[PDB]
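One structure below.
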Amino acid sequence: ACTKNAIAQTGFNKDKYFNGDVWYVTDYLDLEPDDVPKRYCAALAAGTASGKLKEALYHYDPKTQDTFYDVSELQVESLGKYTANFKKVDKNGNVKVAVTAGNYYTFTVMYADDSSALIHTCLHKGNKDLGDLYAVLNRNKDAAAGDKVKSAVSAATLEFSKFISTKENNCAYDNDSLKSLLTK
Ligand code: HEM
């Protein structure tokens, strides 16, 4: 179940966030912690492609090697708050599971600057959902969370000390696929 109406960043700069580049998840918090593994790798690209607002996602379980990519068109709910219906794709954008009603995530950018961000997502796959998930993002996959984004975590009435880091998993990413998937 999801329980949070995440508040988007005051003054959110959509063109800077959605600039076509890659964001790495460095730390995450699921409010239903058993919904996701305690060791995990994730990243995304975010941009406008031929006028359409898009995200490309990458997930990798470093223990099981379970890997998947997704491509989403985002619809606007309000500035910094989106609903994304996703299709599972291979790294080249070929469809493995088509867009389907009931398969969507909400996405709220609670904080962002040029290098760092805090997001919330509520994932739905049919009638289930994977609890509220918060993620600390960085442009540099090895960046420790700075004071700006940790302050944002506190401003959301969360504690950064409870977030789980992704940094000890030897995560390696295919940035080229994430960028090209934005067009798919
Ligand atoms: C747009 C930050 C994230 C977003 C937007 C996101 C989105 C998604 C989406 C769309 C799916 C379903 C993919 C599909 O079935 O085609 C998924 C599944 C999953 N995600 Fe994430 N995710 C994020 C981060 C994370 C993180 C950090 C972890 C634990 C850095 C995580 C763990 C999982 C797991 C384990 C599944 C599979 C769930 C199930 O099918 O049983 N995700 N995620």
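All chain A residue numbers match Swiss-Prot; in order, they span 22-205.
Structure determined by X-ray crystallography, 1.3 Å.
Quick reminder: no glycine exception, Cβ is built from N, Cα and C everywhere.
Other Cβ atoms within 10 Å of the Cβ of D51 (mutagenesis position), summed over all protein chains shown, number 21. Under the heading of mutagenesis, Swiss-Prot lists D51 to A or N and annotates it as follows: Loss of NO-induced conformational change and strongly reduced pH dependence for NO release. Stabilization of the ferric-NO heme center and decreased nitrite disproportionation.
Annotation of the mutagenesis experiment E76 to Q in Swiss-Prot: Stabilization of the ferric-NO heme center. The local packing around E76 (mutagenesis position), expressed as other Cβ atoms within 10 Å of its Cβ over all shown chains, amounts to 23.
Taken residue by residue with DSSP, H80 (heme binding site) is part of a strand. Long-range Cβ neighbours of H80 (heme binding site) (same chain, at least 6 residues apart, Cβ-Cβ under 8 Å): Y61, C62, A63, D87, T88, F89, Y90, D91. Taken from Swiss-Prot, the feature heme binding site applies to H80, supported by experimental evidence.
Quoted from Swiss-Prot, the note on the mutagenesis of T142 to V is: No effect on NO-induced conformational change or on pH dependence for NO release. Increased NO association rates. Sequence-distant contacts of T142 (mutagenesis position), defined by Cβ-Cβ distance under 8 angstroms and a gap of at least six in the same chain, are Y126, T127, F128, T129, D153, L154, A156.
The Cβ of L151 (mutagenesis position) lies under 8 Å from the Cβ of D51, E53, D56, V57, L144, each of which sits 6+ residues away along the same chain. Classification of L151 (mutagenesis position) by DSSP places it within a strand. Per Swiss-Prot, mutagenesis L151 to R is noted as: Coordination of the heme iron center and inhibition of nitrite disproportionation.
According to its DSSP assignment, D51 (mutagenesis position) is in a strand.
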